[PDB]
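Undergrad: Take a look at this one; I'll ask things after.
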Amino acid sequence: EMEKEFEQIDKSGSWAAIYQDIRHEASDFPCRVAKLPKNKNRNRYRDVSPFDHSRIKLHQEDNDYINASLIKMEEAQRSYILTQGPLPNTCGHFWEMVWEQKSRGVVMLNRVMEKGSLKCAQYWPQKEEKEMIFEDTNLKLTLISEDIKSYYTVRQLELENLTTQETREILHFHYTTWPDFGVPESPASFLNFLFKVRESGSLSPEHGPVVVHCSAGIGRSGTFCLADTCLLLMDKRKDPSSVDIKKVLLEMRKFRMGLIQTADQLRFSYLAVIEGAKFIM
């Protein structure tokens, strides 16, 4: 099964090589829109861009460009939007997308500043009393509630389309304890967090796709979507042991580049599926 391939890779000390191989096989599609002069200041990283074919279009005339991708896992019957941490000038765009795609949950896997480097802007209100309004997108955002746990925080937010005065409740899942160096020792907490997200309703087909981000929306974000997808696959196929993580990762990389950023994140991803499988069994 999979816990053995994990061991085959382990005694071999080949994590870096499998990581190397996946990176060698990853698909490569144009990102012409992302690279247009007008969009330079809409990308955190010049080397992390959404492919043209799966990019999320904002519904406005000025410029529909946001660095965000629709990952559509057809067999698993789940879609995700992976996106970079919002920039100071793309916060309105971000909430615009959330509104337009009709997402119920935003999944955050980073801290705004990490090891002295800004990874994303403070895109949501830290205080119930100081709601935020994004003038460019005509949206208002209010912190309703916040439940802090040891390794993560869940917040209830009210996003108000200041144009229909419609309002939606957005759930914000913030994983606050990813370590500065490496990956978590145990996946338990990561899986618990995933489960909380599943339990909330955020991943149901009844809603638009969950939006997941980190700094670039590919390392940590890919780990989350990889783990989730692989579990679904296991549940669906009726020969669970048929699920090849390298294969689901490669299929994910058709929708967005660089998913899973280090060999250590790939090993953590395998760790998370096995234990998640075990727990579920």
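Using the numbering of Swiss-Prot, the residues shown for chain A are 2-282, in order.
Technique stated in the header: X-ray crystallography, 2.2 Å.
Heads up, the Cβ atoms here are built off N, Cα and C, so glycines get one too.
Below are the features listed in Swiss-Prot for this protein:
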- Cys215: active site, phosphocysteine intermediate (ACT_SITE)
- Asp181, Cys215, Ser216, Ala217, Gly218, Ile219, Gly220, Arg221, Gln262: substrate binding site (BINDING)
- 3-277: domain 'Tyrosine-protein phosphatase' (DOMAIN)
- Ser50 to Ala or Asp: No phosphorylation (MUTAGEN)
- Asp181 to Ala: Substrate-trapping mutant (MUTAGEN)
- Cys215 to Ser: Catalytically inactive mutant; abolishes sulfhydration (MUTAGEN)
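Help me picture where these features are in the structure shown.
TA: Counting every protein chain shown, 26 other Cβ atoms lie within 10 Å of the Cβ of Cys215 (mutagenesis position).
In this structure, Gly220 (substrate binding site) belongs to neither helix nor strand by DSSP; it is coil. Sequence-distant contacts of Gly220 (substrate binding site), defined by Cβ-Cβ distance under 8 angstroms and a gap of at least six in the same chain, are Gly259, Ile261, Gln262, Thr263, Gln266.
Neighbour count (other Cβ atoms within 10 Å of the Cβ, all protein chains): 24 for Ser50 (mutagenesis position).
Counted within 10 Å of its Cβ, the other Cβ atoms near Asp181 (mutagenesis position) come to 7, all protein chains included. DSSP assigns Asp181 (mutagenesis position) to coil, not to a helix or a strand.
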Undergrad: Give the three-state DSSP assignment (helix, strand or coil) for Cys215 (mutagenesis position).
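TA: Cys215 (mutagenesis position) sits in coil per DSSP, no helix or strand.
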Undergrad: To the nearest whole angstrom, what is the C-alpha distance linking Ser50 (mutagenesis position) and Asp181 (mutagenesis position)?
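TA: The separation of the Cα atoms works out to 24 Å.
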Undergrad: Tell me, how many other CB atoms lie within 10 A of the CB of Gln262 (substrate binding site), whichever protein chain they belong to?
TA: 20
Undergrad: Specify the count of other C-beta atoms within 10 Å of the C-beta of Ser216 (substrate binding site).
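TA: Result for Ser216 (substrate binding site): 23 neighbouring Cβ atoms inside 10 Å.
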